[PDB]
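The block underneath contains the structure these notes are about, expressed in structure tokens.
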Amino acid sequence: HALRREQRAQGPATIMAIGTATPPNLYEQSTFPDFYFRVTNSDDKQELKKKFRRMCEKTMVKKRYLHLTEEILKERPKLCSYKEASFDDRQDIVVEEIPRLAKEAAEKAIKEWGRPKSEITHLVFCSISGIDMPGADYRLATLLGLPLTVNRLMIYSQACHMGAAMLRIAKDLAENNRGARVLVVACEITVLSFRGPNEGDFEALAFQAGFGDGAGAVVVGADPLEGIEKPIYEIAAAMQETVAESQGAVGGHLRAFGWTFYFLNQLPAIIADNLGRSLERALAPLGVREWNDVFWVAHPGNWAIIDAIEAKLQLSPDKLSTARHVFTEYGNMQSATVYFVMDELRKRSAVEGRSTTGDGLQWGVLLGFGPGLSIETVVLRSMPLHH
Amino acid sequence: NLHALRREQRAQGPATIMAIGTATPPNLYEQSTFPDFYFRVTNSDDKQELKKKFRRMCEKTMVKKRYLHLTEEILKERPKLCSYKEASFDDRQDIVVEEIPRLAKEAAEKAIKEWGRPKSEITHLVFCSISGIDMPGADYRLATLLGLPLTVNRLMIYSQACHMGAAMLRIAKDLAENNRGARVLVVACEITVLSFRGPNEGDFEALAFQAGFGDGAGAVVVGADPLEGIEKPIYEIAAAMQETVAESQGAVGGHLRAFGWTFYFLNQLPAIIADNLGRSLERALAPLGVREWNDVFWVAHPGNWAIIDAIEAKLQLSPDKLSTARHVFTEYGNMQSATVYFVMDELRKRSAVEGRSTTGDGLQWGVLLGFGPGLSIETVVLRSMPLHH
């Protein structure tokens, strides 16, 4: 009780710095149909290819970054098989690369933060990929040269919503421990889900057109040091809820051939139509009355999803413009994406001369969604911009 | 403003463990006759000098009993499961995705029944397993089978090894402490379907995991600010921390491949664990000014007989201190992250039956210990609670 009051922080969790990274291989969406069909030896599937081209154009993605190259596909051709065993080839890659790519985003965040690594007390790290013991948390802590006493937590194989969920965890770690400085990191590399095309599974090609790679990192803490730590946002509330009877709406299976993902065509409608209950619970206490009263850091998912959310909530096009930019310029980087959107929102706020880091509004929602259906709402307070 | 609201949101006291339930699969595997069954069913009867090496292993493990989801009939339906290093992942995944959540349901139901409050009052779920990876997760499946509210904040932690049972306490501590009214369902479930396989002579390590490892689940409910007269704390979480021993990633670990999980270890793993406890125990027990290691009680993840022996021998603990770890490891084997919950359950049960003054065998402070790959040391400090008889 007396111990309890002393060992705990006083104020809200704060996002103090944001870093992002991608692999160095640019893949342009306009020539991706050509690369994909040539290197998976599928040039005799011209009708499927032409269909692939149309799908690519409609994804509205311009570029993605992938760790995978033609070199890697020639050296381990089982990565190309659509349903033969290829798990070992995939594991060899992700167990190594998931921590390396994470490091890039972590370093950049830690640099903006401007404090000694020795002052990090916790690391919370998520990825779909790179399962091994010890795990990717261990490897990442080690690459960065974190102190050995750092509390590490790895969250494997949760999908797109995990980015937001990490904020939910970081909130409690930062707030309940005086002095805690949490390194939060999302990294995804599509090597476990990449595969050649199948003429009887045209829809599943949506994951070959839509997913890219990337890592996002932040430093979260309560009680910012005056004149040394400048908060970008305050986490005011963070929560999750599950949509009844929507397990079949989106998800996947980890099998001998790697990850396969599935979705229903109505997934945009399903997400859009079930957001209102969540956001109500999160924002009514603040007395906001219009969805356009708050700023939005949305995980895109895909263009249809952004669309259906924009239509259902009646959002002016500025609200999700940041989700759209990031998605068009990088694709869906699963759990990482929302950090890119975050980063893009606070930079634009500064460049466009806005009063806050949330585009001039006080309150925001950071939104993640994934298999469940799972909705992660994280309520942000913006911080003043002094131009 | 948000300093104001901050005060309204947060809890007041320490996180407390409020209930503990445990469960196993229905299938009894006696260790005296396990070599028989394990050679019969893996079609390895036409080998005989290995058969005697293994009976000798099973004898030295000190395990009497384990419970496995696996049966002979399942191995008949899915022969690849008995293969040494052939691809078997699909079969293994078919079972774990389905069964991990079902076994965790049982432990959780038990905890919730001891607790005796409605499921609607559960606000978080933290759930770990080596196994059962699907999207949505095992966490989603358990939530649904239990009928938890849709608004429950879930967290699944896959594929961390044995120390994860203790690490969850470290997380639930912060969830319970930072939220007024938070009630956190903490569950651990392990089923060795992914690791079970037949023998190879050029491999001793694998052989140990066919002998030492068992199935089971544990569940506790964690909350701060207990409702007076309704919630009865068994322990208070005072502190929880993690430490990694330098240059020891090779001491114990594992790999997830198309043949399932493979686990390695160095023979000196007992020495390694015991020689590196002092640092953790200092940062943990010095604030309380503890004189002798024998002054606190111990809820230690057993791991194996040698490990228990190394710890007792290094900290000069009297036999009573780890006798609960020994009992669980003897009657259940090593259930990875779940084991420590069976150990906690044992200590508090005996404490009651034997007439003790507290839930920690009569003592005030105690340490709960997890270890696994890293090397990772999980240290949770427990304050026991009075036993009114």
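Please read every residue number as a count from 1 along the shown chain.
Each residue, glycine too, has its Cβ placed from N, Cα and C.
Taken straight from Swiss-Prot:
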type	residues	note
ACT_SITE	A:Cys160	active site
MUTAGEN	A:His299 to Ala or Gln (Swiss-Prot position 303)	Strong reduction in enzyme activity
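Cα to Cα, A:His299 (mutagenesis position) and the residue listed as 'active site' are separated by 8 Å. Every protein chain shown contributes to the tally, and the Cβ of the residue listed as 'active site' ends up with 27 other Cβ atoms within 10 Å.
Secondary structure at A:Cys160 (active site), taken from DSSP and collapsed to helix, strand or coil, is coil.
Within 10 Å of the C-beta of A:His299 (mutagenesis position) we count 30 further C-beta atoms, all protein chains included.
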